[PDB]
Amino acid sequence: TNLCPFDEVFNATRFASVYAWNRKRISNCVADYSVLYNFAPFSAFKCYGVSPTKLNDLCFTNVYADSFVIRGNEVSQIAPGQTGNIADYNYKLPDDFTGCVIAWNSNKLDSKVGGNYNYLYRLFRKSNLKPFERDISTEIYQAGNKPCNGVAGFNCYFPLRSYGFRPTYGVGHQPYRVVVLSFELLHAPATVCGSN
Amino acid sequence: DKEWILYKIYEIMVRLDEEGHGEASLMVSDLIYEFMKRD
């Protein structure tokens, strides 16, 4: 088998918006998890159910890599049992999550003079997401009793907002790229193995 | 009422962004989330 294409995920030119977060299935390959740990000075790196240093030793049926951009202050919501605008309405981890959450500051890549409006998040939603649910709808949110009929206005709000990242922002408002690794062990062959 | 002030906070979020105050706009966005989460 070949090497696992974690470089395609971590070093991708553009990341997804968090509300439309990307998922990549990793399978039938050998993963040198050392190139992961030294890809960047990570501002977040926490594993659940696995030891981070022993990833090169383990084998799994599948690895799923989820990736997106959020604000620095929102990175802490990418963890089991968290609530907030991102955990509730954009990306939600389960309580029994088995994997790692990795994040790094991407101000030099995703910020822009005048504002980068390519990255969006969901501000309005009637209920919280289930774990690993993805909602990409753009229906007008009805805050009042009157149906909105697809028209934005009073009590009728477009549900997404853009981050508008600018390099002059405080660090808590700067963009961070996040990669969530899910390590799946089914009753099946383990075709994703570390280099050791 | 609650619906009027929500509209005004939404309106100020948008206005802040249009007038170049994007970081302030993001802070108002956070207020909108917390406000609508209240009973």
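Each residue's number is its place along the chain shown, starting with 1.
The way this entry was determined, per its header, is X-ray crystallography, 1.9 Å.
The backbone N, Cα and C atoms fix where each Cβ goes, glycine too.
Secondary structure at A:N11 (mutagenesis position), taken from DSSP and collapsed to helix, strand or coil, is coil. According to Swiss-Prot, the experimentally introduced change A:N11 to Q (Swiss-Prot position 343) is described as follows: Reduced viral infectivity.
The note that Swiss-Prot attaches to the natural variant A:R14 to K (Swiss-Prot position 346) is: In strain: Mu/B.1.621. For A:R14 (variant position), the count of additional Cβ atoms within 10 Å of its Cβ stands at 10 [all protein chains shown].
For the natural variant A:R14 to T (Swiss-Prot position 346), Swiss-Prot gives this note: In strain: Omicron/BQ.1.1, Omicron/XBB.1.5, Omicron/EG.5.1. The structure shown keeps the original residue.
The annotation that Swiss-Prot gives for the naturally occurring variant A:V113 to P (Swiss-Prot position 445) reads: In strain: Omicron/XBB.1.5, Omicron/EG.5.1. In the three-state DSSP reading, A:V113 (variant position) counts as coil.
Here the residue is the original one, while Swiss-Prot reports the published mutagenesis A:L120 to R (Swiss-Prot position 452) with the comment Increased resistance to neutralizing antibodies. Decreases HLA binding to NF9 epitope. Increased binding affinity to human ACE2. Just so you know, the Cβ of A:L120 (mutagenesis position) picks up 19 other Cβ atoms within 10 Å once every protein chain is counted.
When secondary structure is read from DSSP and collapsed to three states, A:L120 (mutagenesis position) falls in the strand class. In Swiss-Prot, a natural variant is listed as A:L120 to Q (Swiss-Prot position 452), annotated with the note In strain: Omicron/BA.2.12.1.
According to Swiss-Prot, the mutagenesis experiment A:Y121 to F (Swiss-Prot position 453) carries this note: Decreased HLA binding to NF9 epitope. Increased binding affinity to human ACE2. Its Cβ taken as reference, A:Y121 (mutagenesis position) is surrounded by 25 other Cβ atoms within 10 Å in the chains shown.
According to Swiss-Prot, the natural variant A:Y121 to F (Swiss-Prot position 453) carries the annotation: In strain: B.1.1.298.
According to Swiss-Prot, the experimentally introduced change A:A143 to V (Swiss-Prot position 475) is described as follows: Increased resistance to neutralizing antibodies. A coil conformation is recorded for A:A143 (mutagenesis position) in the three-state DSSP classification, outside any helix or strand. Annotation for A:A143 (mutagenesis position): same-chain Cβ neighbours under 8 Å, separated by at least 6 residues, are A:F124, A:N155, A:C156, A:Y157.
Under the DSSP three-state reduction, A:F154 (variant position) is assigned to coil, being neither helix nor strand. For A:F154 to V (Swiss-Prot position 486), Swiss-Prot lists a natural variant annotated as follows: In strain: Omicron/BA.4, Omicron/BA.5, Omicron/BQ.1.1.
Quoting Swiss-Prot on the natural variant A:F158 to S (Swiss-Prot position 490): In strain: Lambda/C.37, Omicron/BQ.1.1, Omicron/XBB.1.5, Omicron/EG.5.1. For A:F158 (variant position), the same-chain residues 6+ apart in sequence whose C-beta sits under 8 angstroms from its C-beta are A:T138, A:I140, A:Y141, A:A152.
In sequence order, A:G115, A:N116, A:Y117 make up the list of same-chain residues 6 or more apart from A:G164 (variant position) whose Cβ falls under 8 Å from its Cβ. According to Swiss-Prot, the natural variant A:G164 to S (Swiss-Prot position 496) carries this note: In strain: Omicron/BA.1.
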Expressed to the nearest Å, what is the distance separating A:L120 (mutagenesis position) and A:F154 (variant position) at their Cα atoms?
22
Going through the recorded positions A:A143, A:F154, A:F158 in order, which have a C-beta under 8 angstroms from some C-beta of chain B?
A:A143, A:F154
I need the least crowded one of these variant positions (A:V113, A:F154), counting other C-beta atoms within 10 angstroms of each C-beta.
A:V113
